[PDB]
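Everything on this sheet refers to the single structure shown next.
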Amino acid sequence: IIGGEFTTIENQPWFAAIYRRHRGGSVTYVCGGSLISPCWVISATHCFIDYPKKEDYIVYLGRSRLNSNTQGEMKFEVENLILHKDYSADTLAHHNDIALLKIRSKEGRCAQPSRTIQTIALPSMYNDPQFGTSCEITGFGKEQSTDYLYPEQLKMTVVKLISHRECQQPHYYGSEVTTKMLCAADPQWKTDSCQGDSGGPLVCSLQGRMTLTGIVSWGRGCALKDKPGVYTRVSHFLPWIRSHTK
């Protein structure tokens, strides 16, 4: 998250922090995700495609910090890691960039709601806010493109939805962006998602309800003029989600 502000998990209680254990036993951060029901985290497929084995992953819920534990967090394994079969990539512009992780604790349980762990509603099909609407994004991604480190403290920012006609201009993303994607950016290009924010929530308020509108997916650089962040458009994948979670 370029710009925006620091936050804690209470302000985004559905945010999931996804890590992977390496051979040798080191644990490194992977991507964010969003809890959509007690046993199901939703994220991006590109976070996982290179290491598609469920056993390698650890999911935390209720966690506000990257490398230290937050009081009341829940730690899970991945019982199943569900990648979208139609996924495709290039050169940046990932298609069908959506994944389901079914979570289970060592004790065999799913998420238990608390002040720091709640679920987020999916939108109704083909229902998204009008362009220009302001929405929030959350994650542990880079604070500046040149940074090497990721922030220890969770962050959020605000970005505005961009129309497909604006995004599809050659001087934006041309044909890289499809109707199953959403573009969002800051009017001054000063805040944005960045490396490490992938998989996490774009949350918009539609009809009073906080809604999982998008999942961080790709962009060229970050907080670059004419180069918005790109999000998987959740409202075009409800059938895939429902089948895959049933």
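Residue numbering for chain A follows Swiss-Prot, covering 179-424 in order.
Here the Cβ of each residue, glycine as well, is placed from N, Cα and C on the backbone.
As annotated by Swiss-Prot, active site, charge relay system applies to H224, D275, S376. What Swiss-Prot notes for the published mutagenesis of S323 to E is this: Abolishes phosphorylation, proadhesive function and ability to induce chemotactic response; when associated with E-158.
Projection of Swiss-Prot feature records onto the structure.
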residue: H224; record: active site, charge relay system; Cβ neighbours (10 Å): 20
residue: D275; record: active site, charge relay system; Cβ neighbours (10 Å): 28
residue: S323; record: mutagenesis position; Cβ neighbours (10 Å): 13
residue: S376; record: active site, charge relay system; Cβ neighbours (10 Å): 27
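According to DSSP, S323 (mutagenesis position) sits in a coil region rather than a helix or strand. When the recorded positions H224, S323, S376 are ranked by how far their Cα is from the Cα of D275 (active site, charge relay system), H224 comes first. Mapped onto three states, the DSSP output places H224 (active site, charge relay system) in helix. Between the CA atoms of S376 (active site, charge relay system) and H224 (active site, charge relay system) there is a gap of 8 Å, rounded to the nearest whole number.
The separation of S323 (mutagenesis position) from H224 (active site, charge relay system), Cα to Cα, is 19 Å.
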